[PDB]
Structures are given as C-alpha cells and as structure tokens.
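**Student:** Can you read through this structure? Questions will come right after.
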Amino acid sequence: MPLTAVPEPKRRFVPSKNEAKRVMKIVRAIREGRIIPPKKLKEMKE
Amino acid sequence: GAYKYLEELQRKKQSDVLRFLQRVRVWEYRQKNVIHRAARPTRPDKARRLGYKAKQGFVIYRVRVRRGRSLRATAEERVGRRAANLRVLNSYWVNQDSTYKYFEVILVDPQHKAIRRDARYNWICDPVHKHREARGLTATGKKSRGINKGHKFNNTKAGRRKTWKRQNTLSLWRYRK
Amino acid sequence: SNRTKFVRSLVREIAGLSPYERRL
Amino acid sequence: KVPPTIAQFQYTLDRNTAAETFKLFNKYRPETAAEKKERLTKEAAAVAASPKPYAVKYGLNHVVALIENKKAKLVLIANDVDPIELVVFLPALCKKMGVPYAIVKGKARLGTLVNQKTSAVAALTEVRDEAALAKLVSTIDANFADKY
Amino acid sequence: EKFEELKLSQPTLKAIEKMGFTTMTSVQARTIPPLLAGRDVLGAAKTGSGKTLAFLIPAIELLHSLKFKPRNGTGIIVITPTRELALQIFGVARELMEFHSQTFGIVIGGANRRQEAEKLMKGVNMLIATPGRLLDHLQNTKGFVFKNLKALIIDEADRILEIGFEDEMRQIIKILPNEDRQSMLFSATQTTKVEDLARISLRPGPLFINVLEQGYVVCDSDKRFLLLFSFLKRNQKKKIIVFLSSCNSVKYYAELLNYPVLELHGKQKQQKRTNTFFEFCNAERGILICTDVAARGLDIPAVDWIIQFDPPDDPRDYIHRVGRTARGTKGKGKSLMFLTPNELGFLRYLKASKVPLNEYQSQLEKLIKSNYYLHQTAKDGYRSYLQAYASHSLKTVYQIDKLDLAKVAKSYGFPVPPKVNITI
Amino acid sequence: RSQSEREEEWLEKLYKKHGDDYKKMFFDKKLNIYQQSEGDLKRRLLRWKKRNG
RNA sequence: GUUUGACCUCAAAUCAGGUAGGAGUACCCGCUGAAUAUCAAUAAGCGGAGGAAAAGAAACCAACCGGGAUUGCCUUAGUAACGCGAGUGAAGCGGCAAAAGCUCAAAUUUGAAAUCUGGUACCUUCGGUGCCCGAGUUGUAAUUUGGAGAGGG
RNA sequence: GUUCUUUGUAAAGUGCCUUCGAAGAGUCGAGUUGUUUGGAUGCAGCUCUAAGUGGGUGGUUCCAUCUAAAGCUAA
RNA sequence: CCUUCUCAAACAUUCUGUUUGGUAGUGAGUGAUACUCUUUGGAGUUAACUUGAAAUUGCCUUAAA
C-alpha cells in the first residue's frame, strides 16, 4: 500500500487555476493594448 | 519528499557507503586550493534547512582548516576575509580525516538585485550584518559565546564582559538610597 | 508516523551495519 | 571493489533498449517555455472542455512524491549525479515499491529530453500507447533486473 | 401513544416531528417514561425494535434539562460492539441533536486515533464508543473528561460476550464512576453473563421491561463487483435486497449504479430512510442497496432474491433471519452469499445449520479517474468496507491478511490500493 | 463585489442547461469545467439572479 | 563516426553591471592577553559594525490556586553559594520603563518553474510594461511553522 | 477630503462535518585534555557516538514544563 | 525498427434517393453436429468463446561523418 496521505486535491482533476490566471492576465494586457495577439504579429511582420 | 531520505541516510555517518563517499570526496578536494568556489552543495538537505536557496545571489565555498577559535569559526573567518563582498550566513561540516577537517559555508551576495528585492533575504543587506562571523553572530559563533537560556548560561546568557561591567559599576542616584 | 518508520527501515537496510555495530 | 550499495551503477540498459526508451519518452516532451507562452497567448487572444495534458515527470522531489504512491510506472535514473546519495536509495525505494527502474548513463542526456540542461531522474505516470509502454517495461525488466 | 403526549422539551418534539416519527412503539412506549424518570432498565429488546431512540430520548432530555457546559462533564457515553451499529446509533442521535447545542462525537475502533483523541478534548456530551478502543483511550488520553458520566449504557450484550470483551468491560466499568449515573443495557436475549453484567452495572432495582435453501457463490475479491453487476443485469427489473457492510459503501455503490437502484442506510435522514423503504416495498421492481442494521429495523417484505454481498454483521443473526424469512413467506427469496476463495472456512458454520446448500471495468475506471466526487465516494466505500472487515468476530474465517488489497481496489475501480489506516 | 462577465456567461449557460436542478448541474461534464460543489453553484446562481433576475 | 553534438570542469577579456581594504573609535561584538588564590576576562594588542550595538520571542523560571520575548533600574542582597581566612559573590519571585510577533527545513503546483537576474524600446523613473537572454528541476513562487496545519462538503 | 480604477468563476476569515496529519546527526551525550566561574556549569583539541508516543531541565513509584542542534525583528 | 488500398458510373432536382462494383485477414487455442463433393486420394463451408503481435519441429545513399 502507498505510504502517503492527504487524498488527491481537486486541482488534479480540474484544469489548473494558474493557467486561467495567466490567460486572464494576458487578456487584461490585450485590453490595455500592451500585448499584440500572434495573429496581429503575423500581419505586423511585413 | 526525498530530503527526509537524505537526512536519514546521513544519520548513519559510519555506514560503509558514507565512508566510501567521504574518503573519495576528501581525496578529490585534496587536489584543490584551500579555499575555492563550489558549484553546488554536497549536502542539499543540510543547506536547505540552513536557509540556502538555489537562486542567483547564493554562493557555496569549501575551505580546508588544519586539525587541532573553533575550526568552524576559523573557516567562517577565512571565507569572510576572502569573500569581502559577501556575507556569511551559515556553514556545515562535510568531511574529516586524520589530517584535515572540511566544512562547507554558504554565502549570500547583498549586491545582487535578486537578494535586495527578496523580502525573505533582503535583511542581510543591512550594514549591521557586515562580517557576521567577525562578531561571532553566526550559529557557531553564538554557540561558542554561550548564548542560551537557563541556569547553564546565567554567567554567559548575553555578554560575558557586560555582566562584569554591570557588577563592577557603582550606581549612584541623585538621592542616595 | 508509518512513512517515517518505513523510511528509517529502508535507510537501515541500505546503510548496512556500522563498523562498531558489525562487532555484534 | 566497493560496497554493494555502490557499483549498482555502471550496469545500465543496453544501447537498443535505451534508444527505444528515449524514443518513447521523446513523445511526451513537456511544453517548453516558448511553446507554452505562445499557446497561452493564443488562448487569451481567442478569449479576448479541455483534455488533461500529458508530459514526463522529471523533478527529483516531484518524482519521489510520485514514487512511494505506486503511481509511477517507469523511472529513469542518471548514474553520474555528483551527490550520489541523492540516487543511492532511489533504486531500493523503487524495488520496495515494485516500480520498474532503469539506470541510463548521462544526466545531461536525461535532461536533454525535458528542455533542461540536466535532469537527475525522469518518470512516467500517465500515457497516451499503453501497449508500447508495457512492452518497454517488460524488456527493461528482463534485461536489467533479471540480469544484475 | 405519541411522543408529544409526554413532557418532552419543545426542541426534542420538533426534532421527532422532523424525523417523521409520531407513534410510539411498544418498547419505546414502555421504556421512555420510566427512563425519563431516571430509573435503570434491562431487557431483551431485539435490534431494530427502536430501543435506540427509546434510550436516546431520556438521555437527550436530561442533557437539555441539566444545561451543563461541555467543560463540565462528558454527558452520555454509548458503548456499541459493532462499528456499523455504532455509526447507525450516531446517525440516529444526530437527528435529535440537530435541535440541541450539546456536542456529539464518536470513538470507533479502527478510525484515526489522533482525530478521536483531539475531539475528546472538547468535552463531547453525546459519545458513541466501542469497548476495544476505550481501554487504550482511558490508558493514554490525558485530560479526557471522564468523571461526570451522566449516563452509561451498553448494547448487544450477546455480541460483546461472543467477541470476548467482557475482560475489557470489567476494567472499563471499574475505572468508570460508581455514582448516581444512570445505568442500562440491552441485548437480543438475556443470559447468565448478561444478567451478571447488569447486576454489576445497575445500582438500583431495575424497571424490567420486555418486548430453507441457502445459495452461495465463490468469487474472487476483484471479480465480485463485476459478477454482482452481471447477475443484477441478467436479473434486472426484479425486486431484490442487497446487504452491504457499511453505509458509505452503500451510498458509493448506489451513486455508481445510478450513473434504477435505490439506497437505504442509517446515514441517510430518517424521513428519507423510511421513504426509500416504503418506495422499494411498493414499487414491485425496485432494487435496494442497504446494510444489515437497516434491514433489521423492519421485517423484510416479500422479495425474489436476498443477495448478501458483504459479510453479515453477525453470522448467527443472518442464519436465523434466513430461516425466519423462509417461514414468514411462501415465495422464498433465493439467497446469494459471496465467499472469497480464501474465506471458504465459513462452510463449517453453514453445515452446522444442516440446511441444504446450492452453488448458483475500464469504463468505470476512466470515470473514477475523471470525476472527483465519484473517486472520493469510492475511496470512502473502500475504507468503510475494510474497517467493517476489521470490526468482525470470526477472525478464524475472515482475516485482512487473507485479502489482497490490490484485488479489492480493482473491484472498487481503483488501479492501486488507496491508503487506509488498518491495524494490520 | 459582483461576478465577472465570463463568470456570468458560465452561470447563465448552466442555468439554461439545467435550471434549478443543482444535482444535475453538478454532473455536467462539459459545462461544469470546474467541479464546483452544489453549495457554491447555488450561491453563485442566487447571486446572479439577485443581480440580474 | 580515421566524425558531429549534449553537458560538467578549468582558464583567459584593458568585457558589461557590482562590492572589499582604510580612516575614526567614548559605547558595542569576537580573539588574544601581564605586571596555584589576589590586582584580572583589567592594562596593552588585533579583527568587525551602528547611532546605538548585543540579545530577543524558551529543549525558560518554578514545585506554586503557577508566571510566559529580550533589555535597563530598585528590591531580592551584601542573602544563597563558594574560597569559610584574608575575600569573591549570583539568580527566580515582586514593583517600575517600554511591549510585536514572525520567516525557512520539513508531507506533489505536476491539470501546465506558475519563480527570478540581466539586455533591449517606451512611460507616470528609488520603479512598471512587450520581447529576448540566462539561472532554476541536485527546487525558483503560493500554500504550514506546533498557537498546529493540510484535501474536501 | 478630492479623482480614475477595479473582476477574476481572485484571495482570505468565522462555526460545523469529514479524510489526513513533517519537526534542524559528527548533532545530543559520555571520556579526556587546556580555559573561565565565588557558579560546579559553560567554552575548546580529539577516540566513540544517541532515539522518535523520542529528547532536555528539576524530587520524592515516577510527577511539573518545553521541543535544542536555523534565522529576522523598533521600544 | 517505416506503417498501412480514404469512391467510379448512371439515373436523381429531395435542403439528394436507388443499383452495380469496390471490403484479398497477426497467430495459436476451445467448440456441443448441419450443407456438400472427389468417395479414400481429404477438401470446400456452417453458431459460439480466450488472447501480451501469446508461439518446440503437422510428410534509388546528404535518413550523410
């Protein structure tokens, strides 16, 4: 039998909250106009 | 975590595996200068529990001291004198033999912006912490100073010289008691 | 703790016996 | 001539099975910093339901946390770790837990497949391909544990 | 009669009404007034007759009337041999305590010792305990409030005698206070040793009150779940009652099957507890997942099959219940006992009765690995099943060492045995 | 304190798909991306209803 | 492969960004230290800091119906104790001044090294942002420092 | 006070139920040799070297109190 | 140590229905009697079940150095 304890946290069965936080931070940056989406970067590559 | 396994293994110091490791490491160090920069600590558990962290700003130094002012105190003083721009935080034993005893000391550079902006480590940047080993403020220095609580340290609880001055002074008030 | 006891037993088996322990 | 707990290294997986294991592990390369950053930026732009990702486990502390839980199915151990005490007990821990383990020469080679300069250990918990993993585990067992 | 006809406190009557109970059973009616008067009692009240509430009501009334704070004693201690019966009693008591501020707790052998020890520091006034753990608790639980002992009672004296706790019960009673504390006990039957224990424990003069083919299947511990599921599918839409070791396992299995099968256990609310039984009885096609204690609560209605999946709480009780059912019904419900290949020693008990005998996964693994609630329910059911196996008396027939935890976990859908603090 | 626009949309989706069936809403695998408890779901839905309807 | 790459180690550059000596010294800290008990943890010497330094939140004091960081004063007290000889000499409790608790090692973020140094262009410049470079996996962030604490409802 | 912003299914607290629940080794300690104390303690070269319901400090069977071998912190 | 034969025609007018042809397989193992033929020289078919891709001998060189 395994020796450990502290049964599995919900985050292991749920999408990471850190990913959501990073996505929302990037969304805020885009709203502020300080981040260019990669699709727009492709156009600006001209 | 694995660090518990490392601590348990290090508990059995006289194990044949640790004997081989120590005799290999001492021989390897015998071909290096007395004091030299260490790429990484050889006892990660001890350094981690002593406050060392693997981030830009920390430095590990290995120093060799003649066997037979404690040996750890001498090592700390030597590393501080050589590493004038770094502050000695703590040190731990790593090897010994019939001729020499080896200790590892971890140092933090207060000039690096990483340490300066580290809320948990920027305290060492204060000028009052300069040359901690010089004043015996390190763990070994404090232990050698007899600083502790209880009857066993009444005469050396905080300052062996201070108590002598206090008991030798003549306090006289404006109105004599 | 059961985990601590298991780790201690594992370390005991790995490290063998000390030179002074081997005298027994 | 060294204590038996030492010299368990220098006996390692053969070239063919080691190459097969490396090829299998390369499939589950974790998303590097650049790839993860660009994917997150793309997701944010799209925002401005999801499957669980699969990747190899390489952190020594994280691997040891997964080990002794019996979740790890196959673990790779580097034989050139300077603090040998970090890995002397890992083979014994895996044997006690019944988790197959393979010693692969070169910590740098182990780390090259996980976007890191060096990596002491690597372990797999989830799989995409289960038959291939089982066959590799059986081959590694028959070629390493039954021989040494 | 009805509980409202007595001088019971308003919160107690409100709790009783919320429980759905309004009429008083014969044992309850006979015992409630004398016990509220503070007189001791002993009787052969069989399990499921309602003696639990009959004893609890006077004790809860005394707790309410005294108003003593948790720091001023230990309130009521209820010793129960079986873990399942202890859990059922605690659940029943919780219904009344829902309207009471007094603290309630449990001390069950096999549970986390540290948790119970820490809980004992809060001065629990409604405690359900087991004889085995009490010795160690009193030998090591420093600071445990143990002097007030408002009321101390025992249950299932026959099972305690069979287990052999009498040696521990003597020491527990000797350490227990010997003061105005009310003393009682109940059992399915009265015997010499039970009467001696009553005399030792009852200070005043007690207010005495009184009130076939066997089928089995041999299946591995891992295949048991799949075998049962296949048998139910082949016999689906029928009326069948399944007996399980623990309420948590019952809930887990019911939830898994619902993801056409009902549930009935002592952990569910009493109103729903009776509603589920009534619905199963009147459905003509319902399937019930329940435990032995809940089944003993009321006579089993006419059924087509009695699939005793988990081991019974008391082999003698089940052996007598099957015979009683065979006589009280014409369409006898075929019994389906499950015996582990390493548990074949039970055949001696079956033969002693002389009755005739007969010898009649990835889809859920992914769901467990993807659903947190289902995984938690499965883990709780596995833990409760292992604890129930630990809390047994036929140590020669049933042994944890004879069970492979990996196979049990596979039966429960876990790839690896989940952690359990069993005293192996 | 209020609820975010994305949070409001997520709440509205679940409310439309299951109404007040909290138990059914809990098991929605492709709308309940985060396995929120019944209590949290009902509290958030009540807050949304009070704020909007 | 009668080759080409991953690292690790070791050197160098008028490399870029940084710090170290020394002075002063009444007080502070450490080492050393005279004219077997006494002048003495003094005189002198060396090293290391600030406006204060050290110490600091007990493996404490007590044997009480217990107190609860460190520090200074009175008291304890010229008492206990010792060298019982000349002589040295405490500390708890009590009252007063001022009061503040915290941070790591330890059990998986693994459903996302989420951390940080530096370069570059701007702005609202004791800093912030987009990008890049490097450190980090032999552990950088959050979550816990026994007063417990952690996964869930 | 004055003015712009928050948000993100973000972070904490209260009571209850539930499942778990780590703790500084060449370190403590004993031996010996130098050193300090009016304290017999502590400091220091070196042989050995401890355990986890364990360890340290105190007395008549033990009972009272903490959890050392890391560090920061104004008055 | 790579990796698998991804529609042709006619009519159709329905936001497209029907026909033809197009389906050339890891092995071993178990299996309770039905359609056949050369009728001794053993061959083609017919429910059902197990499986680690399991197993003892049926008489064109830049995927380069």
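Residue numbering in chain E adheres to Swiss-Prot, whereby the residues present occupy positions 42-252, 264-311, 315-415, 426-489 in order.
The header says electron microscopy, 3.3 Å.
Including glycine, each Cβ sits where the backbone N, Cα and C put it.
Copied straight from Swiss-Prot:
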DOMAIN    E:73-249  domain 'Helicase ATP-binding'
BINDING   E:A86, E:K87, E:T88, E:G89, E:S90, E:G91, E:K92, E:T93  ATP binding site
MUTAGEN   E:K92 to A  Lethal in vivo and impairs ATPase with 2-5% of wild-type ATPase activity, a 20-fold higher KM for ATP and prevents RNA/DNA heteroduplexes unwinding activity in vitro. Leads to 13% of wild-type ATPase activity and higher RNA/DNA heteroduplexes unwinding activity in vitro; when associated with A-389
MUTAGEN   E:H105 to Y  Decreases the amount of 40S ribosomal subunits at 37 degrees Celsius; when associated with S-315 and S-393
MUTAGEN   E:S228 to A  Slow growth at 18 and 16 degrees Celsius, no growth at 14 degrees Celsius and drastic decrease of the amount of 40S ribosomal subunits at 30 degrees Celsius in vivo. Leads to 70-80% of wild-type ATPase activity, a 2-fold lower KM for ATP and a slightly reduced RNA/DNA heteroduplexes unwinding activity in vitro
MUTAGEN   E:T230 to A  Lethal in vivo and leads to 70-80% of wild-type ATPase activity, a 2-fold lower KM for ATP and a reduced RNA/DNA heteroduplexes unwinding activity in vitro
MUTAGEN   E:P315 to S  Decreases the amount of 40S ribosomal subunits at 37 degrees Celsius; when associated with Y-105 and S-393
MUTAGEN   E:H375 to E  Lethal in vivo and leads to 70-80% of wild-type ATPase activity, a 2-fold lower KM for ATP and a reduced RNA/DNA heteroduplexes unwinding activity in vitro
MUTAGEN   E:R376 to A  Lethal in vivo and leads to less than 30% of wild-type ATPase activity and a 2-fold lower KM for ATP in vitro
MUTAGEN   E:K389 to A  Increases 3-fold the ATPase activity and a higher RNA/DNA heteroduplexes unwinding activity in vitro. Leads to 13% of wild-type ATPase activity and lower RNA/DNA heteroduplexes unwinding activity in vitro; when associated with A-92
MUTAGEN   E:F393 to S  Decreases the amount of 40S ribosomal subunits at 37 degrees Celsius; when associated with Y-105 and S-315
**Student:** Of all the binding-site residues here, E:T88, E:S90, which one's CB has the most other CB atoms within 10 A?
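**Tutor:** Result for the most crowded candidate: E:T88.
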**Student:** How many other Cβ atoms sit within 10 Å of the Cβ of E:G91 (ATP binding site)?
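**Tutor:** The answer is 21 other Cβ atoms.
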**Student:** If you count other Cβ atoms within 10 Å of each one's Cβ, which of the mutagenesis positions E:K92, E:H105, E:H375, E:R376, E:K389 has the most?
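**Tutor:** Its Cβ has the most other Cβ atoms within 10 Å: E:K92.
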**Student:** Please state whether DSSP places E:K92 (mutagenesis position) in a helix, a strand or coil.
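**Tutor:** Going by the DSSP assignment, E:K92 (mutagenesis position) falls within a helical segment, counted as helix.
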**Student:** Considering only the binding-site residues E:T88, E:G91, E:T93, which residue has the minimal Cα-Cα separation from E:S228 (mutagenesis position)?
**Tutor:** E:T88
**Student:** Whole-number Å only: compute the distance from the Cα of E:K92 (mutagenesis position) to the Cα of E:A86 (ATP binding site).
**Tutor:** 7
**Student:** Compare the Cα of E:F393 (mutagenesis position) against each of the recorded positions E:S90, E:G91, E:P315, E:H375 and report the nearest.
**Tutor:** E:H375
**Student:** Write down the Cα-Cα distance for E:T230 (mutagenesis position) and E:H375 (mutagenesis position), rounded and given in Å.
**Tutor:** 14
**Student:** In the same chain, which residues outside the set E:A86, E:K87, E:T88, E:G89, E:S90, E:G91, E:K92, E:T93 have their CB within 8 A of the centroid of the CB atoms that define the ATP site?
**Tutor:** E:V68, E:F227, E:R351
**Student:** For E:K87 (ATP binding site), which of the listed mutagenesis positions (E:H105, E:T230, E:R376, E:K389) have their CA atom within 10 A of its CA?
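**Tutor:** The mutagenesis positions passing the 10 Å Cα test are E:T230.
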**Student:** May I ask you to report the DSSP-based helix, strand or coil state of E:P315 (mutagenesis position)?
**Tutor:** coil
**Student:** Mind giving me a neighbour count for E:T230 (mutagenesis position)? Other Cβ atoms within 10 Å of its Cβ, every protein chain shown.
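**Tutor:** Taking all protein chains shown, E:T230 (mutagenesis position) has 9 Cβ neighbours within 10 Å.
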**Student:** Using Cβ atoms only, which residues of the same chain lie under 8 Å from E:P315 (mutagenesis position) while being at least 6 residues apart in sequence?
**Tutor:** E:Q288, E:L309, E:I342
